[PDB]
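Working notes, structure below.
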Amino acid sequence: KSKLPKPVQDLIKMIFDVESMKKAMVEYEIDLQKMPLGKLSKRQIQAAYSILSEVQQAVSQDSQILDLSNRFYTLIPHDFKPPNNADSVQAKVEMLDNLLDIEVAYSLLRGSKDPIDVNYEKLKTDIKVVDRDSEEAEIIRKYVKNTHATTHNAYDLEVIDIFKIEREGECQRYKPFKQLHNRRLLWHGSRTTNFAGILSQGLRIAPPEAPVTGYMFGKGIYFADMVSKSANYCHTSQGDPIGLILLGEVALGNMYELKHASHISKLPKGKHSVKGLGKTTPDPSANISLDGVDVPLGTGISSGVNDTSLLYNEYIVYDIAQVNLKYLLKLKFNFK
Ligand SMILES: Cn1ncnc1[C@H]1c2n[nH]c(=O)c3cc(F)cc(c23)N[C@@H]1c1ccc(F)cc1
């Protein structure tokens, strides 16, 4: 019998759900016999990324293009006829990203005591419940409620549980950025099946093999100041309407503000982050400070920037150590 609070136990079961991993694979139409959950390998996936890079290049740039599409399907077996377009190549990339974390999740799970407590320990994260009556819960609730975008109206968000999280070794890694100017509490959403990898390894940057297309500001860690922009990356459906979103303290420092896409390979010297300027910004006057970190929880208003490719802000760091994960929210998506 696990001594852990029931919301923490429910979180572990949700993270380490094999049925969820298998369901995701069934939806991606992967052959579960030719490519079972336990046989997905990093080497196979990284090599598939490379073929998708050799593919997106031919589309950007027919015997050798079919031979590249066919060599990909040989590498990542599917069961269908097998279906140009960088958006389809980016879908395969995202599938491979989900497949990797699905592999990590299964790897931890498979690789005396209650299975819930044993699986908790594999996450190397200290997970505590934030009380509904606390000042932190109130601030977090206000942040969810106010930063829901007017354009994003496919669902309503409801906070189920708020967890305070301490990833093992992240405190040590963060130390150089601890006193940096412009530290902000920002959103990061992901598929529930990715949270085993995120808690055990932290938020990561896409490998060099992975195609850069899709990464507007290049390969880094992306954050939003509007909950609905990050909540979309949960990919919640009416079927599975419960998602997980992070609140991270991000050491932005001096921001390289951009109004359009730019594949950052090296920031301008003296700059520590990119801020993609959006048309709508959370009201800066309502900006509060939760334990010395800026919390942009104001309601969505015009930033004045009409000359931009973005509707809402996004923040990107290019060093994993600039992120200190603080909270994990369990959100109910109530679709309209
Ligand atoms: C899909 N993905 N994989 C890693 N990071 C992400 C996204 C992302 N995840 N989560 C967020 O909360 C977020 C909040 C933003 F304002 C902006 C974001 C994100 N863009 C990231 C993005 C989008 C498309 C793409 F092709 C590559 C990267």
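Shown for chain A, in order and in Swiss-Prot numbering: 662-722, 726-744, 748-750, 753-780, 786-1010.
Technique stated in the header: X-ray crystallography, 2.1 Å.
Just so it is clear, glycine is given a Cβ too, placed from its N, Cα and C backbone atoms.
Now, the feature entries from Swiss-Prot:
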- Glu988: active site, for poly [ADP-ribose] polymerase activity (ACT_SITE)
- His862, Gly863, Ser864, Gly871, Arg878, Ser904: NAD(+) binding site (BINDING)
- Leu765 to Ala: Increased auto-poly-ADP-ribosylation (MUTAGEN)
- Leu768 to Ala: Increased auto-poly-ADP-ribosylation (MUTAGEN)
- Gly871 to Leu: Increased DNA-independent poly-ADP-ribosyltransferase activity (MUTAGEN)
- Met890 to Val: <0.5% of wild-type activity (MUTAGEN)
- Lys893 to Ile: Abolishes enzymatic activity (MUTAGEN)
- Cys908 to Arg: <0.5% of wild-type activity (MUTAGEN)
- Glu923 to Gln: Does not affect ADP-ribosyltransferase activity (MUTAGEN)
- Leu926 to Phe: 1.5% of wild-type activity (MUTAGEN)
- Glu931 to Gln: Does not affect ADP-ribosyltransferase activity (MUTAGEN)
- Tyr986 to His: 14% of wild-type activity and increased branching 15-fold (MUTAGEN)
- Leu1003 to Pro: 1.5% of wild-type activity (MUTAGEN)
Review point. Do any of the recorded positions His862, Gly863, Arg878, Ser904, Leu926 touch ligand 1, in the sense that the CB is under 6 Å from one of its atoms?
Key: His862, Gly863, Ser904
Review point. Any idea which of the recorded positions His862, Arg878, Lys893 has the thinnest Cβ neighbourhood at 10 Å?
Key: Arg878
Practice item. Please name which of the mutagenesis positions listed here, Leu768, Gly871, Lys893, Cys908, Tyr986, is nearest in space to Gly863 (NAD(+) binding site), Cα against Cα. Key: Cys908
Review point. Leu926 (mutagenesis position): which of the recorded positions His862, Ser864, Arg878, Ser904, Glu988 is the nearest Cα neighbour?
Key: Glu988
Study note, to complete from the structure: Distance in Å, whole number, Cα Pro750 to Cα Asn753 over 2 unmodelled residues, equals 10
**Study point:** Surrounding CB atoms that lie within 10 Å of the CB of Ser904 (NAD(+) binding site), all protein chains
**Key:** 24
Check your understanding: Taking the Cα atoms as reference points, how far is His862 (NAD(+) binding site) from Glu931 (mutagenesis position) in Å?
Key -> 19
Practice item. Could you find out if DSSP has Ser864 (NAD(+) binding site) as helix, strand or coil? Key: strand
Review point. Which residues does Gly871 (mutagenesis position) neighbour through Cβ under 8 Å, counting only same-chain ones at least six apart?
Key: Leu769, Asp770, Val773, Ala774
Exercise for review: Report, as a whole number of Å, the distance between the Cα atoms of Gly780 and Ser786, which flank a stretch of 5 unmodelled residues in this deposited structure.
Suggested key: 15
Review point. In angstrom units, rounded to an integer, how far apart are the Cα atoms of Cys908 (mutagenesis position) and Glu988 (active site, for poly [ADP-ribose] polymerase activity)?
Key: 16
Review point. To the nearest whole angstrom, what is the C-alpha distance linking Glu931 (mutagenesis position) and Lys893 (mutagenesis position)?
Key: 16
Exercise for review: State which of the following mutagenesis positions has the fewest other Cβ atoms within 10 Å around its Cβ: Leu768, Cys908.
Suggested key: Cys908
